[PDB]
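Peer 1: The structure is given below, and queries will be raised subsequently.
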Amino acid sequence: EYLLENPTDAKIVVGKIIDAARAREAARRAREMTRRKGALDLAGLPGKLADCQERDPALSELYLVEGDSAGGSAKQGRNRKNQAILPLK
DNA sequence: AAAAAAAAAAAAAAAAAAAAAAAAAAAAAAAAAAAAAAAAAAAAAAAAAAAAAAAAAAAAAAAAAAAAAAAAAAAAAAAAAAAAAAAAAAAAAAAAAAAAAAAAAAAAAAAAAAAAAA
């Protein structure tokens, strides 16, 4: 409600947050976006991989879990944007 | 004779697959109606042909809507930046014909055995 009411302070805080995010992004090394596994494209990746939607590395994570039961438990609870799970055996 | 790798003991971690039974849907492959398309007959509206004709381009000339000039003002389109869609170029691949190595049948002949004759 406070953000909805006061526009100027909200814009200033958003500007500060964007500046901090850009400063964080400046420290990252150069990288290339990767073809991610999806419904339309699999890219020759394993069937047990539950890949994310983020095409950019440095904003994605791989969780190496012990098995398929833990794999299902982690796949049910995660963030599809970033988290990816590769259940081992 | 030294090095290296497989395999097996037993408590641990973690997975995978084939069928039965009924009822509904979804692919995917066929006969079979159904209409384009094509070959080969007779058949019939159009060009030809000719004579005969009269309706609209020329020509005189006024005048009345006009396209260039002048001005003010609105703002469509073009080129430069970026950001997506969609197609040839090139390289890769799984079955698939070709080749080579091992299992089963074959009889020639003899060792050992079993059996019986006088």
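Heads up, chain A uses Swiss-Prot numbers, so what you see runs 359-447.
Cβ from N, Cα, C; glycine included.
For reference, Swiss-Prot lists these features for the protein:
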| type | residues | note |
| --- | --- | --- |
| MUTAGEN | A:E424 to A or Q | Strongly reduced DNA supercoiling and relaxation activity. Reduces ATP hydrolysis in response to DNA binding, but has only minor effect on the basal rate of ATP hydrolysis |
| VARIANT | A:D426 to N | In nal-24, nal-102, nal-103, nal-107, nal-108, nal-111, nal-114, en-2 and en-5 mutants; resistant to nalidixic acid and to enoxacin |
| MUTAGEN | A:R436 to S | Cannot be made, suggesting it is lethal. This is temperature-sensitive in S.typhimurium, but not lethal |
| VARIANT | A:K447 to E | In nal-31, nal-109, nal-115 and nal-120 mutants; resistant to nalidixic acid |
Peer 1: Could you find out if DSSP has A:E424 (mutagenesis position) as helix, strand or coil?
Peer 2: coil
Peer 1: Under 8 Å Cβ-Cβ from A:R436 (mutagenesis position), six or more apart in the same chain: what's there?
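Peer 2: Residues satisfying the criterion: A:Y421, A:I443.
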Peer 1: Under 8 Å between C-beta atoms and at least six apart in sequence, can you list the same-chain neighbours of A:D426 (variant position), or say none if there are none?
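Peer 2: Result: A:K406, A:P445, A:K447.
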Peer 1: For a quick check of understanding: among the recorded positions A:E424, A:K447, which residue's Cβ has the most other Cβ atoms within 10 Å?
Peer 2: A:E424
